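Below you'll find the structure, written out as structure tokens, and then a few comments.
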2 protein chains.
Amino acid sequence: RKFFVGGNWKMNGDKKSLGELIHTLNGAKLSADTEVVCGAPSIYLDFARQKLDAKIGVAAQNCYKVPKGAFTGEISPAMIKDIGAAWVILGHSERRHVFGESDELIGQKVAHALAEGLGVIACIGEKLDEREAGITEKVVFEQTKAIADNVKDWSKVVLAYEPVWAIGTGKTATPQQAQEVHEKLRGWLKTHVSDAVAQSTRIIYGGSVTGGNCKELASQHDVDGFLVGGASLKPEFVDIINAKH
Amino acid sequence: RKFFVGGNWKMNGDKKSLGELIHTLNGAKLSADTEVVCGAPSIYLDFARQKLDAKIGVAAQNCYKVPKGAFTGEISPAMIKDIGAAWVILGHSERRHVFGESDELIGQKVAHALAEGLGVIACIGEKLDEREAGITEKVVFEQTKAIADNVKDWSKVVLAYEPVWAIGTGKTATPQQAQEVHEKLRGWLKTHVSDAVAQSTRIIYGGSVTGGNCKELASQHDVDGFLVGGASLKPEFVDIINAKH
């Protein structure tokens, strides 16, 4: 499995500061063995794709489930491809809990984006109350099933495990808690999809990854890379890309 | 009150099709007395702003209520200004009924967008069941109050009355039905805000406006322009702009 590092810029940046960041990435020495993707605000997707070196992919932070129509404020996979972006982040924790997107809706989005030829970073993760209650497993397996049910070809899918309690809080999961879930998710895939799918699908970790953290997390056997928020807007993003080196 | 015509492209287009549409608009003989604004998909705001004649304004179709943060998938007024767009469409029917955006949220977006210096086109309108139950007035005044209590400077606000039953259905409101609601809203403004605000605020109509029904609607005394959906993607949009000729 090729190590994968995605940067989710969330709702940050302007052309000046994003221009700066992109110039930094373009001139940096990034490991040839890492697949890098930058998820930019929709208003700057075109901008980002035009300025980033070709080896770095671009991802949209969200999309809707049909190519066109009466959906004021939404964008579709066809528009994302039009711009030259190759991926979309779906099921993000903020979409789920702040914007109320349901599992059913996320599933429809995944099916459509894949049908349209885009790669998908699909996010799953339990809340603090769920972890404390000890139902982390039931929660993620249920979210995964919603995604799986809509995946025909797993070759363009990356699963991102991001515990809600770890997102933007500074409370990173320990390497052992990340490994435990990744291992269980990989087993879910093996029993419910197939051995081949489980072996080739990248399962990445997200939730307060820093230049400081990454090396120990990246050494876990079932951790295939990371989905980075806050640190993707800093110079230390380079260190994260290079975690396995 | 300067006649105002806005095109709401909704989730439609690619650079090739929007490029042609724009070419047509830059070359058309548009009334010197109509203020025109085009509402483009966020992915295309930069493109649209670069291509359209400076005399035509560009509007985003939605935005969030803070300048930046951990809101995966959203865009802010600050980003919209960065690109050079000067308006935002807030409270559109599809955001209310498909995406669940509440009055409280819309009022917060309005206040933030105005604080950031953007012009706002705020949408209001009742459902068929509300109309038939005899509560159109109750529903539109409730929606307008949620917006108005969040407006410090009306100079940059445009109110758009778009009955839900008329959006994309072909069931245009008759001139008498539109005029009735516009007159009542202007009446609300006068008693809840001020006479000065009532006479200068444009109240535009939307919901199946076509090159064919526009002249009659535009002759109504309280109709100040339109918010066009489906027809804004067609050459007849030029005829709508020129509805008073």
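Here Swiss-Prot sets the residue numbers for chain B, with the shown residues being 4-248 in order.
Method reported for this entry: X-ray crystallography, 1.8 Å.
Note that Cβ sites are derived from N, Cα and C of the backbone, with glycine treated the same way.
Secondary structure at B:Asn11 (substrate binding site), as computed by DSSP, is strand. Residues or ranges marked as substrate binding site in Swiss-Prot (evidence: experimental evidence): B:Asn11, B:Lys13.
Around B:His95 (mutagenesis position), the same-chain residues at least 6 positions away in sequence with a Cβ under 8 Å from its Cβ are B:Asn11, B:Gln64, B:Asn65, B:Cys126, B:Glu165. Quoted from Swiss-Prot for the published mutagenesis B:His95 to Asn: Reduces activity 5000-fold.
Annotation comment: Swiss-Prot describes B:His95 as active site, electrophile.
A simple way to gauge crowding: the CB of B:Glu165 (mutagenesis position) has 25 other CB atoms within 10 angstroms, across all the protein chains here. Annotation of the published mutagenesis B:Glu165 to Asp in Swiss-Prot: Reduces activity 300-fold; the original residue is retained in the structure shown.
The annotation active site, proton acceptor is assigned in Swiss-Prot to B:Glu165.
Filtering of the recorded positions B:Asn11, B:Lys13, B:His95, B:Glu165 by Cβ separation from chain A (threshold: under 8 Å) yields B:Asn11, B:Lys13, B:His95, ordered along the sequence. Taking all protein chains in view, 25 other C-beta atoms sit within 10 angstroms of the C-beta of B:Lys13 (substrate binding site). B:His95 (mutagenesis position) carries neither a helix nor a strand DSSP state and counts as coil. For the recorded site, B:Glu165 (mutagenesis position), the DSSP three-state label reads coil.
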